[PDB]
Each structure stands twice: as structure tokens, then as C-alpha cells.
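Okay, so here's the structure we're looking at.
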Amino acid sequence: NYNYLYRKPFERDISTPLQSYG
Amino acid sequence: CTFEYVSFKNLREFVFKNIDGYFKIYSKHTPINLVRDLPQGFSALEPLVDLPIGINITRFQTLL
């Protein structure tokens, strides 16, 4: 399923570099 | 866009800091006698808010 993906403490960053799992 | 929240004679003081993905705000309010610079004296600021936002702040700007 291509909808689930990966690229400081509790930091979040949506900038772009991203890959789905298989 | 993953977060939203709602809630010269006067000196308004604030502190803003970000630690471990939490963004903290503090404040104090007082009357003042001379407006030319910050008044020499003491009165500690107390917390307002402690937000869960996880953002990497490196720059800031002010609105009026």
C-alpha cells in the first residue's frame, strides 16, 4: 500500500525526499 | 496547518521559548512612570500557555 510513507524530540517536518513502504 | 487554538503608560512583558517540541509563553503587565526605556526594577512573568506544536522556530516577526 503506497499511502504510508517515511522520509529533535517531538519535532515534525513536512518539507521536501519521501518514500512509501511496500 | 495541523494545529489551531483560541482563548505608552502600560508595560506588557512576555517570554517565548521552544523546548522538546513544546512552545511556551509567559507574561506580566504593569503601569510605568517613565516611558523612555525598560524600568529598573523586578516583577517576574508567569506562564500563559504551553503548546504541543513540534515546529522548528528560527525566525520571528511582529504585527500592529
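Following Swiss-Prot, chain A shows residues 448-454, 462-470, 491-496, kept in their order.
Header lists the method as electron microscopy, 3.0 Å.
For all residues, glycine too, the Cβ spot is worked out from N, Cα and C.
Record features, source Swiss-Prot:
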- A:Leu452 to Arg: Increased resistance to neutralizing antibodies. Decreases HLA binding to NF9 epitope. Increased binding affinity to human ACE2 (MUTAGEN)
- A:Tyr453 to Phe: Decreased HLA binding to NF9 epitope. Increased binding affinity to human ACE2 (MUTAGEN)
- A:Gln493 to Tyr: Reduced host ACE2-binding affinity in vitro (MUTAGEN)
- A:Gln493 to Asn: Reduced host ACE2-binding affinity in vitro (MUTAGEN)
- A:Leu452 to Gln: In strain: Omicron/BA.2.12.1 (VARIANT)
- A:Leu452 to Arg: In strain: Delta/B.1.617.2, Epsilon/B.1.427/B.1.429, Kappa/B.1.617.1, Lambda/C.37, 19B/501Y, Omicron/BA.4, Omicron/BA.5, Omicron/BQ.1.1; Contributes to cellular immunity evasion and increases infectivity (VARIANT)
- A:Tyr453 to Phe: In strain: B.1.1.298 (VARIANT)
- A:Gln493 to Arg: In strain: Omicron/BA.1, Omicron/BA.2, Omicron/BA.2.12.1 (VARIANT)
- A:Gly496 to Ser: In strain: Omicron/BA.1 (VARIANT)
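Cβ neighbour count for A:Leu452 (mutagenesis position): 9 (other Cβ atoms within 10 Å of its Cβ, all protein chains included). Mapped onto three states, the DSSP output places A:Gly496 (variant position) in coil.
Within 10 Å of the Cβ of A:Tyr453 (mutagenesis position) there are 7 other Cβ atoms, across all protein chains. A:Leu452 (mutagenesis position) and A:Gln493 (mutagenesis position) have their C-alpha atoms 5 Å apart, to the nearest angstrom.
Taking CA atoms as the reference points, A:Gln493 (mutagenesis position) and A:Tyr453 (mutagenesis position) are 6 Å apart.
The CA atom of A:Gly496 (variant position) is located 11 Å away from the CA atom of A:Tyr453 (mutagenesis position). Of all Cβ atoms in the protein chains displayed, 6 besides its own lie within 10 Å of the Cβ of A:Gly496 (variant position).
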